[PDB]
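Undergrad: The structure's right below; bear with me while I get my questions together.
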Amino acid sequence: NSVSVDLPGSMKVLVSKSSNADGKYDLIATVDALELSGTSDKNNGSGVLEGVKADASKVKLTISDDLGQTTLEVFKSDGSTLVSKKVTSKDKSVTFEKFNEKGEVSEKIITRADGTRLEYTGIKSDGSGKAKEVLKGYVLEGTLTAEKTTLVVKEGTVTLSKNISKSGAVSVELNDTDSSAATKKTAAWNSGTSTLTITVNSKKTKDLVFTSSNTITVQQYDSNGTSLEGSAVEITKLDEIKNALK
């Protein structure tokens, strides 16, 4: 009788074919063996369903009115304090949070639509913590504060810092403690093209592009230091990034 509705977050909800005397629709779903049920004033599969884990934790699935977003929450057995929350947004990106006993977020894992991830762990009450960015083929590691995420790669005396601000803006900087003017790397950041240009001995040597696809590419300049040569190469492993910093 009911109608199966496909949901963000690899879930399904069954909605009754017709409404009850109050005009409301019955909803049922099964999420990892847990039976959830609810009632809704819409007919499309949107609304709230509830159930319990085997350990008595409360579970709530909230489906937005237009089916674009789902939120799967686990609470303590009294339903008061959050334990975890998984939000699948309409781009199919996912935010997964764990909470401590005061309902404060202690872990946040963001999975972008392309599968790359930001992993924030050991989050404290000031919003500081440890940070990792999980890319295709490699991981970047660093820290989180309420101002920015800073991911760091070191090679020789060079430190490359990729910053993701609280607003999401990317900026990259390079600092080299080599004081020899012949070998010291410096770099300039172009926000318009998300490109870091490295210079050595007053000549541009390479462009590192931090793409909207969450990749990094590297392209060398000619010996003239003015024209790019060849074509940009996508970084596939951490060892590659280090090579570009030599």
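The residues of chain A that appear here are 28-273 by Swiss-Prot count, in order.
If you check the header, you will see the structure was determined by X-ray crystallography, 1.4 Å.
Any Cβ shown, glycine's included, is placed from N, Cα and C.
While the structure shown retains the original residue, Swiss-Prot records the natural variant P35 to S with this note: In strain: CA7. For the natural variant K39 to N, Swiss-Prot gives this note: In strain: PBre and 21343WI. The structure shown keeps the original residue. For the natural variant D59 to H, Swiss-Prot gives this note: In strain: 42373NY3. The structure shown keeps the original residue. For the natural variant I90 to V, the note given by Swiss-Prot reads: In strain: CA8. Here Swiss-Prot describes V114 to A as a natural variant; the accompanying note says: In strain: PBre. Here the residue is the original one, but Swiss-Prot notes a natural variant at this spot, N127 to S: In strain: CA8. Looking at Swiss-Prot, the entry for natural variant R144 to K says: In strain: 21343WI. Recorded in Swiss-Prot as a natural variant, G149 to E carries the remark: In strain: PBre and 42373NY3. One entry in Swiss-Prot concerns the natural variant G164 to S. Its note says: In strain: PBre.
Just tell me what is around each of these and how deep it sits.
TA: Neighbour list (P35 (variant position), Cβ cut-off 8 Å, at least 6 residues apart, same chain): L94, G95, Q96, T97, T115, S116, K117, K119.
The Cβ neighbour count for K39 (variant position), using a 10 Å radius and every protein chain shown, is 13. Secondary structure at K39 (variant position), as computed by DSSP, is strand.
Within 10 Å of the C-beta of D59 (variant position) we count 8 further C-beta atoms, all protein chains included.
Long-range C-beta contacts of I90 (variant position), restricted to its own chain and to partners at least six residues apart, with a cutoff below 8 Å, comprise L34, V40, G72, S73, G74, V75, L76, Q96, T97.
The Cβ of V114 (variant position) has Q96, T97, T98, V121, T122 as same-chain neighbours under 8 Å, each 6 or more residues away in sequence.
Every protein chain shown contributes to the tally, and the Cβ of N127 (variant position) ends up with 15 other Cβ atoms within 10 Å.
Cβ contacts within 10 Å of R144 (variant position), excluding its own Cβ and spanning all protein chains shown: 18.
Neighbours of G149 (variant position), defined as other CB atoms within 10 A of its CB across all chains, total 12.
The Cβ of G164 (variant position) has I262, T263, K264 as same-chain neighbours under 8 Å, each 6 or more residues away in sequence.
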Undergrad: Rounded to a whole angstrom, what is the C-alpha distance between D59 (variant position) and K39 (variant position)?
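TA: With distance taken Cα to Cα, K39 (variant position) is 11 Å from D59 (variant position).
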Undergrad: So, three-state DSSP: helix, strand or coil for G149 (variant position)?
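TA: DSSP call for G149 (variant position): coil, neither helix nor strand.
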